[PDB]
Amino acid sequence: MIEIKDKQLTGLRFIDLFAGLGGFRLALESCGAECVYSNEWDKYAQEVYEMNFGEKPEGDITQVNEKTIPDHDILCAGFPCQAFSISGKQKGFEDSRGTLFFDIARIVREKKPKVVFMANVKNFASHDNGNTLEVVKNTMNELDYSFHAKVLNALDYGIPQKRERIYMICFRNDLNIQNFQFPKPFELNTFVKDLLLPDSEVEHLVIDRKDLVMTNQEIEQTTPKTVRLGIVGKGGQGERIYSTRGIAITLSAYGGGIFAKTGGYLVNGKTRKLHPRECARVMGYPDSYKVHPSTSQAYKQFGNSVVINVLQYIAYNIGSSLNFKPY
DNA sequence: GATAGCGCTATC
DNA sequence: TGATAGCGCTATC
Ligand SMILES: Nc1ncnc2c1ncn2[C@@H]1O[C@H](CSCC[C@H](N)C(=O)O)[C@@H](O)[C@H]1O
């Protein structure tokens, strides 16, 4: 994550729904905002959350009375995406884990925050011929909020990861906000290898399969893109080796393959998956962040989390707009 | 809970 | 296309 000297969000209080690791909290807190409520039902995520913020999020949101939610200016939510990802069986709202957005809708209806900050996967914008995004636009417009939506790639904001996500920002109409903009991308000067840990600490992650087929030459010069070098087995998800000289592929939460949830990388002549901490760095988390003791769970948590840096630039721009109030 | 083969989708 | 990539799915122990 980045350091922020002008706390555009000072004095403002927010809600951390579908918290997970608390990526949103880190981002809004670095801008001066105050977290007044957090919600996350996964036992393990809850443990990491406490392990890093002292508190334990509330259980199943679908069964929490919105009236209960503390007043807040900004509502943060990176709701479930298994139901909309390019990787899943796109059952959208028909999927049990696909209706959570409507829970946000009722939270908003009751609490009417000044801003609604949401995030989901890219395939979300086009899912079901775009009808899914439309339901969210109209549902938000019908609650009387503007709807600013856009897809950004982390590689465009200082983090070497091809993670492309859609960010939805909603302001309450009454407060006429018309200068809000998404962060302009800027050159990527950081690559996978710049974030790796010393070999002595990742020896155990080294994999060595006889079906390893290097199909491409290691790259000398760095690029702001993922560059496949080889493959293992059939080369499906988690069976592809990439260059640490390029950027990292999208981390996943339920992903499989020998290099499950992180992908394979070629480091000093060896083939291995990323270390939970390297994942953290890939997601923009400060090394001071305590990861969960269970690696499988840690990989999962970082897998469906958010890139703090990106979240920061948006959060900063949310404050810039909220603060511009001339006479 | 942890591990890992997959198998289909979207993009251009 | 043909090649690449995905907050995934789920069977097994
Ligand atoms: N009904 C429900 N109540 C609370 N959390 C839920 C939920 N259904 C799904 N979730 C949680 O939704 C989260 C989606 S992942 C969101 C990650 C988050 N922005 C971060 O930075 O970590 C998961 O952690 C999942 O456990």
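Including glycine, each Cβ sits where the backbone N, Cα and C put it.
Here the Cβ of A:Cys81 (mutagenesis position) has 23 other Cβ atoms within 10 Å, regardless of which shown protein chain they belong to. According to Swiss-Prot, the feature active site maps to A:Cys81.
In Swiss-Prot, the entry for mutagenesis A:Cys81 to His states: Cells grow as well as wild-type, loss of methyltransferase activity, DNA affinity is about 20-fold lower than wild-type. The structure shown retains the original residue. In this structure, A:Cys81 (mutagenesis position) belongs to neither helix nor strand by DSSP; it is coil.
What Swiss-Prot notes for the published mutagenesis of A:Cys81 to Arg is this: Cells grow as well as wild-type, loss of methyltransferase activity, DNA affinity is about 10-fold lower than wild-type.
In Swiss-Prot, a published mutagenesis experiment is listed as A:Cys81 to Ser, annotated Cells grow as well as wild-type, loss of methyltransferase activity, DNA affinity is about the same as wild-type.
Quoting Swiss-Prot on the mutagenesis of A:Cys81 to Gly: Cells die, loss of methyltransferase activity, binds DNA about 3-fold more tightly.
Proximity of A:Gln237 (mutagenesis position) to non-local residues of its own chain (separation of 6 or more, Cβ distance below 8 Å) is seen for A:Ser87, A:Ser252, A:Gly255, A:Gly256, A:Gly257, given in sequence order. For the mutagenesis result A:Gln237 to Unk, the note given in Swiss-Prot is Decrease in enzyme activity due to 98%-99% loss of DNA-binding activity. No change in substrate specificity.
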